[PDB]
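J.: Let me begin by handing over the structure; questions about it come next.
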Amino acid sequence: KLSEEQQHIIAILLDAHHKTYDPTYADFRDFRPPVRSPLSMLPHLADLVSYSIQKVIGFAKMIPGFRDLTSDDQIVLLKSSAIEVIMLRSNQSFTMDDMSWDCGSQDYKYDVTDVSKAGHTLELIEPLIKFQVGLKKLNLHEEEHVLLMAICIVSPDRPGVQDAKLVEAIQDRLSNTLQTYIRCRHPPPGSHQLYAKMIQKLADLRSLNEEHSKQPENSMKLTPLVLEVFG
Amino acid sequence: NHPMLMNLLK
Ligand SMILES: C=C1[C@H](O)CC(=C/C=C2\CCC[C@]3(C)[C@@H]([C@H](C)[C@@H](CCCC)CCC(=O)c4ccc[nH]4)CC[C@@H]23)C[C@H]1O
């Protein structure tokens, strides 16, 4: 049985997501334009990423119990989560027809060769596409989508966390909501091992994040916020 | 170290 507090936590996260993700993609007009030379797509995706960092921050703030953390713990959690939660969010625009991210128009349909033109090797792109395909194949309810983003953000084992017990306590509450959700609301055969498969997607994102942490004249073409978050 | 991050939070 899903408790009242649990459905409230879902209701919150759905709304929080609605406010931080605009599926019209109308703000994309404001970015430096996409040019399709080396790194011709870098400015445009760096802006997208920057804009997306902001949205993730808006979303995080609405996670129940996140405001109860110190501003330091909030800051480190978002520093580490940003890129993961972006790859997550992006599943919404991602389509398996093309294996591309389709954001309403040709100019904003981003394929492997676009990501490449932002200066990225197949070493990152490939784990990244396998991830989007795997996640799409899960076929999450929008409820499970937002819980997974929340859970991803509020992880006690991220570098720089002071009060892990509190981070952990906030997270536990979300996972329990998700686990109880799946039982009560996800029917079979989709429900099969869907929690352990989701937690796996969380491990694939940590890797992607760490591989990205490894991968000056390019640092200029990024944004202030992006440089602040990725160092 | 993180003024823009802390601004978007507060
Ligand atoms: C509004 C949204 C979401 O916020 C994000 C979105 C698409 C996201 C995409 C599709 C295009 C390429 C994106 C932005 C990826 C980056 C290129 C990312 C590569 C993978 C790292 C593991 C690198 C991030 C990065 O450091 C960078 C990008 C450009 C310059 N520097 C990360 C996630 C990828 C459209 C839409 O669904």
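Since chain B takes its numbers from Swiss-Prot, the residues it shows come out as 641-650.
Structure determined by X-ray crystallography, 2.8 Å.
Keep in mind that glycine also has a Cβ here, set from the backbone N, Cα and C atoms.
According to Swiss-Prot, the record shows the following:
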MUTAGEN   B:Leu645 to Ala  Impairs interaction with ESR2; when associated with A-604; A-607 and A-648
MUTAGEN   B:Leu648 to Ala  Impairs interaction with ESR2; when associated with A-604; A-607 and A-645
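Walk me through where these features lie, including what they touch and how far apart they are.
T.: Cβ neighbour count for B:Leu645 (mutagenesis position) (all protein chains, 10 Å cutoff from its Cβ): 20.
For B:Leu648 (mutagenesis position), other Cβ atoms within 10 Å of its Cβ number 16. Secondary structure at B:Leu648 (mutagenesis position), taken from DSSP and collapsed to helix, strand or coil, is helix.
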